[PDB]
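Contents: one structure, followed by commentary.
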Amino acid sequence: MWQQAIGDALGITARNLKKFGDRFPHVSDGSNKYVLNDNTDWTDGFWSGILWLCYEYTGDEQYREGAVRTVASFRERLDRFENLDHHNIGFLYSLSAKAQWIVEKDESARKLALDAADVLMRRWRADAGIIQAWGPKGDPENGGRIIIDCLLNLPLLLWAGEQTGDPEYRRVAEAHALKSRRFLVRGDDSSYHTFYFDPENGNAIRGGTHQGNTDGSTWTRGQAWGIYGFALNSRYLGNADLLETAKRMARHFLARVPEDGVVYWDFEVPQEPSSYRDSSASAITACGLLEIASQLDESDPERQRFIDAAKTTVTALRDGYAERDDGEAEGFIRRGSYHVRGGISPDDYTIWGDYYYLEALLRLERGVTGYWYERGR
Ligand SMILES: CC(=O)N[C@@H]1[C@@H](O[C@@H]2OC(C(=O)O)=C[C@H](O)[C@H]2O)[C@H](O)[C@@H](CO)O[C@@H]1O
């Protein structure tokens, strides 16, 4: 039921590794070809994650070799602090270094992940009680701004805390998760993309976005980050409130899935065929649904409902958005959107969309849960 979908991803990935060399895919821009970078963006870890997933599925060393090479690249990136002045250190190092530790217990990889966690820890702003999303400390406009995607960067910190025994990691992570729950999540179970607080005292200012249609709309990838993010933090923290929030956001998302099963870029714009989609939001949500289900009691009827929703989502992606390995295509699923409002790759491959699509497939076919936490954690 999932073997052919995975087959195409494996073939595309093998072809990509040879063509990309040491470079990393980010997004496409109007074609079936990925635009590459020299490990300088916030998405490079997704490539590493894809390679590790392919390796876990096949046992084929070609994927391992590629992943190991990206890990070496990340060692270099960390040691010269290249473009790491943001909270996406988790996206970058959980899926590469921590991933290798999870896959084969590589000690050097574990150390690299820990070193990265250390850097991310310094993004914490005591006076605001939040992890600064972007920019340097005291940034005039982003000094007290949190983004919902930060929830997916907390796993690196939580994992490091359990590895070192240092309670500060869990302390800042839970504080940030709870603050996110109170101010980023809305009363109708939708969510704001970002939220601003007074850098001095941490007072709540306003919710807003530069990506969603409007400050009060519902950017689908944002909602998706919330679904998977809150579920990942709930697992680590054993916090029933965060799990409940993940479920609430999931139901809100599911109630607004269009006819073909894959979401538009924002729930509050006309849900019309000519509008941009965001297949990556659906891929992320598929993973979040499975993560939520994995935390529910087997006697909870909603558990299977979420598992079925995830399967339906992956099937919808496979049927109407997945690329077949035709020897040319470089992405797994079409129609992801990076920055619609900015006109940046609004109908393209997104490496994160590809990673989550594959993670969902590996979860369904092999029970492989990605690299957000230890297997059995
Ligand atoms: C916020 C930041 O540090 N940089 C901005 C980008 O923020 C990233 O956005 C996304 C996303 O699109 O899903 C995920 C990451 O968690 C988040 O840090 C933002 O995407 C771009 C515009 O697309 O502006 C900044 O680079």
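All residue numbers here begin at 1 and follow the chain in the order shown.
Even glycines carry a Cβ here, placed using N, Cα and C.
Just so you know, the Cβ of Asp149 (mutagenesis position) picks up 23 other Cβ atoms within 10 Å once every protein chain is counted. Under mutagenesis, Swiss-Prot gives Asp149 to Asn with this note: Large decrease in activity, but no significant conformational change.
Residues or ranges marked as active site, proton donor by Swiss-Prot on the basis of experimental evidence: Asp149. Following the DSSP three-state reduction, the secondary structure of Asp149 (mutagenesis position) is helix.
Swiss-Prot lists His339 to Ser among its mutagenesis entries, and the accompanying note reads: Shows higher affinity for unsaturated chondroitin disaccharide sulfated at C-6 position of GalNAc residue (delta6S). In three-state terms derived from DSSP, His339 (mutagenesis position) belongs to an extended strand segment. Listed in sequence order, the residues of the same chain lying 6 or more apart from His339 (mutagenesis position) and placing their CB within less than 8 Å of its CB are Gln211, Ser345, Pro346.
Under its mutagenesis annotations, Swiss-Prot gives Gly342 to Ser the following note: Shows higher affinity for unsaturated chondroitin disaccharide sulfated at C-6 position of GalNAc residue (delta6S).
A simple way to gauge crowding: the CB of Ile344 (mutagenesis position) has 12 other CB atoms within 10 angstroms, across all the protein chains here. Look at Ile344 (mutagenesis position): DSSP puts it in a strand. Annotation of the published mutagenesis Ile344 to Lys in Swiss-Prot: Shows higher affinity for unsaturated chondroitin disaccharide sulfated at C-6 position of GalNAc residue (delta6S); the original residue is retained in the structure shown.
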Item to check | Rounded Cα separation (Å) that holds between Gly342 (mutagenesis position) and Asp149 (mutagenesis position) | outcome: 18
